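K.L.:
Take this structure, written in structure tokens, and hold onto it; I'll ask about it next.
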Amino acid sequence: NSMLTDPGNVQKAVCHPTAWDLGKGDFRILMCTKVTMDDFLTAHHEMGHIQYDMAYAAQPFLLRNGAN
Amino acid sequence: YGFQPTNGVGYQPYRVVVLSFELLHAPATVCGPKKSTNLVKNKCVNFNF
């Protein structure tokens, strides 16, 4: 479901690293990654938002944020 | 349930069948399947038909 690069189409799609938590246990990462140590590092950064999101997914709906 | 195809596992539909065997009393019924072979001829043999 994720879109790890800008597509093979010349496709108009906001290219900005981010981590999505749509709900129902569906986690997607949207970024346009190039082969660089810069995007090797922000891949580790954006996966960290996902592993934080996968952990508190057993709480009720209104408590699924960070603690502050 | 609003089921969607892009739903993480644990949110996708599972079909369930619960078999419940309940005994009671009778003279006989279903049971295991017996095995067999290929009977011969013209040879003292030990047979079960």
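Here chain A follows Swiss-Prot for its numbers: 330-397, in order, are the residues you see.
Positions of Cβ are set from backbone N, Cα and C atoms, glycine also.
According to Swiss-Prot, the mutagenesis experiment A:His345 to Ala carries the following note: Complete loss of enzyme activity. Among the mutagenesis experiments that Swiss-Prot reports, A:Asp350 to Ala is described with the note: No effect on interaction with SARS-CoV spike glycoprotein. The annotation that Swiss-Prot gives for the mutagenesis experiment A:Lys353 to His, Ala or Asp reads: Abolishes interaction with SARS-CoV spike glycoprotein. Quoted from Swiss-Prot, the note attached to the mutagenesis of A:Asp355 to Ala states: Strongly inhibits interaction with SARS-CoV spike glycoprotein. Record note (Swiss-Prot), mutagenesis A:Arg357 to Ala: Strongly inhibits interaction with SARS-CoV spike glycoprotein. The unchanged residue is displayed. The active site, proton acceptor annotation in Swiss-Prot covers A:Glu375 and rests on sequence analysis. According to Swiss-Prot, the mutagenesis experiment A:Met383 to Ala carries this note: Slightly inhibits interaction with SARS-CoV spike glycoprotein. Here the residue is the original one, but Swiss-Prot notes a mutagenesis experiment at this spot, A:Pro389 to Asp: Increases very slightly the interaction with RBD domain of SARS-CoV-2 spike protein. Experimental mutagenesis at this site is recorded by Swiss-Prot as A:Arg393 to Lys, annotated: Increases very slightly the interaction with RBD domain of SARS-CoV-2 spike protein.
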K.L.:
How far is it from A:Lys353 (mutagenesis position) to A:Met383 (mutagenesis position), counting Cα to Cα, in Å?
P.N.:
11
K.L.:
Could you round the CA separation between A:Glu375 (active site, proton acceptor) and A:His345 (mutagenesis position) to a whole angstrom and send it over?
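P.N.:
Checking the Cα atoms of A:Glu375 (active site, proton acceptor) and A:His345 (mutagenesis position) gives a distance of 11 Å.
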K.L.:
Least buried of the mutagenesis positions A:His345, A:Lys353, going by other Cβ atoms within 10 Å?
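P.N.:
Among the mutagenesis positions A:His345, A:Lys353, the sparsest Cβ neighbourhood within 10 Å belongs to A:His345.
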K.L.:
Please report the three-state DSSP label of A:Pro389 (mutagenesis position).
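P.N.:
Coil, per DSSP.
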K.L.:
How many Å separate the Cα atoms of A:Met383 (mutagenesis position) and A:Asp350 (mutagenesis position)?
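P.N.:
Distance between the two Cα atoms comes out at 9 Å.
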K.L.:
Of the mutagenesis positions listed here (A:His345, A:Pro389, A:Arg393), which is spatially closest to A:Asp355 (mutagenesis position) when Cα positions are compared?
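P.N.:
The smallest Cα gap between A:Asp355 (mutagenesis position) and any of the mutagenesis positions is with A:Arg393.
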K.L.:
Count the Cβ atoms, other than its own, that fall within 10 Å of the Cβ of A:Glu375 (active site, proton acceptor), considering every protein chain shown.
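P.N.:
Total other Cβ atoms inside 10 Å, all chains included: 17.
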K.L.:
Taking Cα atoms as reference points, which of the mutagenesis positions A:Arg357, A:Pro389, A:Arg393 is nearest to A:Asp350 (mutagenesis position)?
P.N.:
A:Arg357
K.L.:
Less than 8 Å, Cβ to Cβ, versus chain B; work out which of the mutagenesis positions A:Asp350, A:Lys353, A:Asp355, A:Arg393 satisfy that and list them by sequence.
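P.N.:
Near chain B, the qualifying mutagenesis positions are A:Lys353, A:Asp355.
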K.L.:
To the nearest Å, how far is the Cα of A:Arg357 (mutagenesis position) from the Cα of A:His345 (mutagenesis position)?
P.N.:
13
K.L.:
Just the number: how many Å between the Cα atoms of A:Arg393 (mutagenesis position) and A:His345 (mutagenesis position)?
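P.N.:
Given the Cα positions, A:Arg393 (mutagenesis position) is 23 Å from A:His345 (mutagenesis position).
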K.L.:
How many Å lie between the Cα of A:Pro389 (mutagenesis position) and the Cα of A:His345 (mutagenesis position)?
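P.N.:
Per the Cα atoms, A:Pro389 (mutagenesis position) and A:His345 (mutagenesis position) stand 29 Å apart.
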K.L.:
Which of the three DSSP-derived classes (helix, strand, coil) applies to the residue listed as 'active site, proton acceptor'?
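P.N.:
Helix, per DSSP.
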